[PDB]
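Novice: Quick one: this structure, given as structure tokens, is what I'll be asking you about.
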There are 2 protein chains.
Amino acid sequence: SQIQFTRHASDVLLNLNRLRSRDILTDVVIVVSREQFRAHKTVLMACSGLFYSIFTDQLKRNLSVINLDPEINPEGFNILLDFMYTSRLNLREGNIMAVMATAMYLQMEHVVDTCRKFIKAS
Amino acid sequence: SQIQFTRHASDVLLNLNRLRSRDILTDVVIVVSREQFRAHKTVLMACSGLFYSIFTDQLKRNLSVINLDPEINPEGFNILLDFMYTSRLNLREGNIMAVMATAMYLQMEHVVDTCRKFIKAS
Ligand SMILES: Cc1cc(-c2cn(CC(=O)Nc3cc(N4CCOCC4)ncc3Cl)c3ncn(CC#Cc4cnn(C)c4)c(=O)c23)cc(C#N)c1O
Ligand SMILES: Cc1cc(-c2cn(CC(=O)Nc3cc(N4CCOCC4)ncc3Cl)c3ncn(CC#Cc4cnn(C)c4)c(=O)c23)cc(C#N)c1O
């Protein structure tokens, strides 16, 4: 019975990305080898099984720094972080393997499955 | 050139609402007369000109309690808060005026315009 606003969720996500771009209310830095990326824990939890499992635990919920596995490619992480905030996944031949492995680690199944589709289509 | 995930933003918003329902990483209580509502400031900012203007200001960004105008109907606020987190607006004959006035106060134009449409259609 409710009126549905079909662009609202996309508009929210765009505004959340705008807040990230201005470092407004970001509450964690994710450290990936020599690079650092600020984010909102709520968005990370919404998009990643790894981050969900980390921050749901009261033991870890208040952490302000998360150090990822040093084997994780920073570019691959950046691609996925941008995906979380945009719904747009930049997959190429040159990044597919890194992106797929990073998405497995972050526990992002739809991206992993899309990577499998990308592989099949080339 | 990016692959588009058409359900991702909706899925993010659903997960943010799930976090709200469990009081996970909520960072503000909004006080509306005798009622209180917990939320994520980032979502409020993403959906409301009033909350955007409040929390962007470094003077007010860290506030944990916001007291709304005592004239604001708590039910009307609740309807709009649920809209922010769901994209679904519960407009009825019995709540339209309160919802419209609350949306004006919260600076949520698309809802206000939809309220104007609802009035025109009855
Ligand atoms: C929106 C979105 C979410 C997830 C995704 C999020 N999460 C975390 C999660 O589930 N969070 C929440 C769950 C609930 N619940 C609802 C009520 O019932 C219980 C849960 N409530 C609030 C939050 Cl924040 C994910 N967690 C796991 N996976 C799966 C995976 C994987 C994988 C791939 N390879 N490997 C090794 C593992 C997800 O995809 C997401 C992945 C993608 C992708 N790709 C995506 O576009
Ligand atoms: C997604 C969504 C947003 C807004 C809405 C949000 N905001 C706050 C805002 O604009 N936040 C941000 C803006 C930017 N910028 C992008 C780059 O350029 C600058 C801005 N970046 C990040 C954030 Cl969080 C709104 N603020 C104002 N209004 C308009 C109004 C009104 C009104 C109605 N009656 N009265 C008296 C006032 C909005 O609708 C929204 C309203 C609705 C509705 N209905 C809706 O479904």
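In order, the residues displayed for chain B correspond to 7-128 in Swiss-Prot numbering, which applies throughout.
Keep in mind that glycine also has a Cβ here, set from the backbone N, Cα and C atoms.
Relevant sequence annotations retrieved from Swiss-Prot are reproduced here:
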MUTAGEN   B:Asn21 to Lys  Abolishes interaction with NCOR2 and HDAC2, no effect on interaction with CTBP1 and transcriptional autoinhibition; when associated with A-116 and 376-Q--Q-379
MUTAGEN   B:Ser59 to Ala  Abolished ubiquitination by the SCF(FBXL17) complex
MUTAGEN   B:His116 to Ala  Abolishes interaction with NCOR2 and HDAC2, no effect on interaction with CTBP1 and transcriptional autoinhibition; when associated with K-21 and 376-Q--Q-379
Novice: With 8 Å as the upper Cβ-Cβ limit, not reached, which of the mutagenesis positions B:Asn21, B:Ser59, B:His116 neighbour chain A?
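Specialist: Cβ contacts with A, in sequence order: B:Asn21, B:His116.
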Novice: Taking the Cα atoms as reference points, how far is B:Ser59 (mutagenesis position) from B:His116 (mutagenesis position) in Å?
Specialist: 17
Novice: Using C-alpha atoms only, work out the spacing between B:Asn21 (mutagenesis position) and B:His116 (mutagenesis position) and round it to an integer in Å.
Specialist: 23
Novice: So which of the mutagenesis positions is most packed in, judged by how many other Cβ atoms lie within 10 Å of its Cβ, out of B:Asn21, B:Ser59?
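Specialist: Of B:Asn21, B:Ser59, the one with the most crowded Cβ is B:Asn21.
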Novice: Of B:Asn21, B:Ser59, B:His116, the mutagenesis positions listed, which put a C-beta under 6 Å from ligand 1? Please answer none if none do.
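Specialist: Close enough to ligand 1 are B:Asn21.
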Novice: For ligand 2, list the mutagenesis positions among B:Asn21, B:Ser59, B:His116 whose CB atom is within a distance below 6 Å of it, in sequence order.
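Specialist: Only B:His116 qualify.
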Novice: If you draw a 10 Å sphere around the Cβ of B:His116 (mutagenesis position), how many other Cβ atoms fall inside it, taking every protein chain shown into account?
Specialist: 15
